[PDB]
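Enquirer: What follows is a single structure, and I will ask about it in a moment.
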Amino acid sequence: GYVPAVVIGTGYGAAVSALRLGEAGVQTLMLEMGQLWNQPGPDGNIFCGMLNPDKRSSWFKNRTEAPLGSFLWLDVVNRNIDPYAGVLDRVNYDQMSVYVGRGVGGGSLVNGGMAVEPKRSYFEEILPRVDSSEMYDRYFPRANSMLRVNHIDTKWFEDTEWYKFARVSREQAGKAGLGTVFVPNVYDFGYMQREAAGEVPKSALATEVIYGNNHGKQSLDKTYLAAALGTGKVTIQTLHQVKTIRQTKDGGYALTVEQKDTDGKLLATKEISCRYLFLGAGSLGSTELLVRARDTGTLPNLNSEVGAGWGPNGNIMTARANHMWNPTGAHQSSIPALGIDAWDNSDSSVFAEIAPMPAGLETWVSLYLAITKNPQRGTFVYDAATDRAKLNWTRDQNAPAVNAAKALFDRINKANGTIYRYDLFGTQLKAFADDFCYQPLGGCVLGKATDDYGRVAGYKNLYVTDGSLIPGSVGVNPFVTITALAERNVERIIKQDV
Ligand SMILES: Cc1cc2nc3c(=O)[nH]c(=O)nc-3n(C[C@H](O)[C@H](O)[C@H](O)COP(=O)(O)OP(=O)(O)OC[C@H]3O[C@@H](n4cnc5c(N)ncnc54)[C@H](O)[C@@H]3O)c2cc1C
C-alpha cells in the first residue's frame, strides 16, 4: 500500500497540490471521504435543488433542513431521509455550527462560487511574514485563471428580473452613502444569460446552489481536479476517510483509512503508506487529524500551535424588511453578484454579500451575510473519550462581529426608515445569526503550526495546504486566497523538497 504522495481531501488546497504534483511527475493518491458526484439521482439529476431536498443534500442526517434564513418558507419542503453520504455537512460544536461540503471537489460543490481577492493592506496585516508582491503579481492571477473566474455582464444584470433583489439593496445602501461592488464568480455567467432566455437547462435560476449545481458552476472537479487527472499521475479514491496518521521508523508516513459505502457501512480498514503527505481536509478536517495525532502520540512532535487560531471569518447573517414599494422579486438568482464594501481595516470593517432568498414568492426580505474583523479566536481541543476534536468557542466571542455588522445596517435602516426581520433564524427573536459558519479559517496557522510554506513544524515531508493555514480571517470570501496560497506553497515545496 505504498504511494509516493498522498493528498488527504479534495478541496481547494488539495486540488492545487494534486495538479502540481502530477505535472512534476509524482504519482499521487487523493483520499476523499465523500462521493464522486457524477451519478444521476431518482429525478434524473445529480444534485437535488433547494426546493426539493432529499438524502443527497445532507451528510448522514435523518431529516433535511432549510437553508439559513429561509426557514419561514422552505421548512414546508423538508422530509425525513435515510442517513446517506450527502453533499452538505453541518458540523455542530457547543456554540457553533460549521457547514462544509463532502465529496470530490469539497466546498466548491456547495459554495456560491464567489471568487474575491482580499485587500492587499489587510493581507499584509494578517500574514506579515509572507511576501505580498509575489502573491498579487503571480499567485492570485494564477489562481483566478485556473479556477475559471469570470465577470457578469453589467447590462444584463441591470435589466434582468433575476437580480432585482440585488439592485434593490444597492439603492438602499446608496442612500446611506455606502457603495456596492461587483463580485467575480466561477459560475459561468454566459451560461446564466442563456438560462434566463430559456435556452439551456436552468440551475442557478432553478433554486440550486447549497446542495450542488447541476449546470453552470465550475467546481474543482471541472477545473483543477480534471486537469490533475489528465496528468495520468493522479488517482482519486472516494468514500475513504483517513482516521490516523503516524510516521514510520524510517521517516515515511502511514495512514489508517476506513472505506465505507454510501449508507455509512464500514467495508474495510486499509493501511496506506507514503513519502510525501499533503493535508487538504479543510480547516476542520486537517486540524482534527493533527490534534488527534499529537495527543494520541502518533505524531508526538507537533507543537502547541496545532489546533489554535480558529475563526469563522467574522460570519454574521442579518435581514432587513423592505417597504411594500420595494419588492425584491419572486425570481431571484441563486448566485450572488453584488457586495457592500465598507471594509477599511478598522474595527468597524464590514464586507457584506447581498444574498438571495430561495422562497420563490415575494417576501420583501433583503438578506445579507456580513464578513467582519473580530479578533476573537477559538481552539480545537482533542477529546480522547469520544476520539474527536472539539472546538472551544463561545457565542459571546462573536459580539464584536455582531456589533460591527449592526453598526453598518443600522445606518442603512436609519437612512431608509426600514427595520430588521427578527423571525428568520428562529423563535428566539434574533436579527443577527451568530452561531453558524460557512467560511472556517485556521487551526494550523501558517508560520505558527507550520513554516511560511505550510511545512508542519517538527516534521519533514508533512504539509498542510488548506483553510487551516489562514489566521481566522481574510475579510472576503476565502477560496481564492486558499487557492493562491496553495499555489505559492506547493511550487516552493516541489522545488526544494520533492
Ligand atoms: C454554503 C456555503 C457557501 C460558501 N460560499 C462561498 C463563496 O461564495 N465563495 C468563497 O470563497 N467561499 C465560499 N464558501 C467557503 C468555501 O467553500 C470554503 O472556504 C472552501 O471550500 C475551503 O477549502 P478547503 O480546501 O480548505 O477545504 P474544503 O473545501 O472543505 O475541502 C476539504 C475536503 O476534505 C475532505 N475530508 C475531510 N476530512 C477528511 C478525512 N479525514 N479523510 C478524507 N477526506 C477528508 C472533505 O470531505 C472535503 O471534500 C462557502 C461554503 C459554504 C458551506
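Sequence positions for chain A are given in Swiss-Prot numbering; the residues included correspond to 46-543, in order.
Determined by X-ray crystallography, 2.2 Å, according to the entry header.
Placed from the backbone N, Cα and C atoms, the Cβ positions cover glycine too.
For reference, Swiss-Prot lists these features for the protein:
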ACT_SITE  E398  active site, proton acceptor
BINDING   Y57, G58, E77, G152, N156, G157, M159, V287, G512, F524  FAD binding site
MUTAGEN   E398 to Q  Mutant does not catalyze isomerization (>10000-fold reduced), and oxidation activity is 30-fold lower than wild type
Enquirer: What does the structure give for the C-alpha distance between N156 (FAD binding site) and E398 (mutagenesis position)? Integer Å is fine.
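Expert: Counting only the Cα atoms, the answer is 13 Å.
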Enquirer: Are there residues of the same chain, six or more positions away from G512 (FAD binding site), whose CB falls under 8 angstroms from its CB, and which are they?
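Expert: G56, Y57, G58, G327, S328, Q484, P485, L486, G487, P523, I527 - these are the non-local Cβ neighbours of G512 (FAD binding site), listed in sequence order.
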Enquirer: Of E77, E398, which of the recorded positions has the most Cβ neighbours inside 10 Å?
Expert: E77
Enquirer: Can you give me the Cα-Cα distance between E77 (FAD binding site) and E398 (mutagenesis position) in Å, rounded to a whole number?
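Expert: Checking the Cα atoms of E77 (FAD binding site) and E398 (mutagenesis position) gives a distance of 30 Å.
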Enquirer: Hey, what's the Cβ neighbour count for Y57 (FAD binding site) at 10 Å?
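Expert: A 10 Å sphere around the Cβ of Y57 (FAD binding site) contains 31 other Cβ atoms.
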Enquirer: Between the Cα atoms of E398 (mutagenesis position) and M159 (FAD binding site), what distance do you get, rounded to the nearest Å?
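Expert: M159 (FAD binding site) has its Cα 9 Å from the Cα of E398 (mutagenesis position).
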Enquirer: Tally every other Cβ atom lying within 10 Å of the Cβ atom of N156 (FAD binding site).
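Expert: 27, counting other Cβ atoms within 10 Å of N156 (FAD binding site).
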Enquirer: For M159 (FAD binding site), just count the other CB atoms lying within 10 A of its CB, please.
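Expert: A count of 22.
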Enquirer: Let me know the largest Cα to Cα distance in Å among the FAD-binding residues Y57, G58, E77, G152, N156, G157, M159, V287, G512, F524, as an integer.
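Expert: Spelled out: the longest distance between any two Cα atoms in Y57, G58, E77, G152, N156, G157, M159, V287, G512, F524 is 29 Å.
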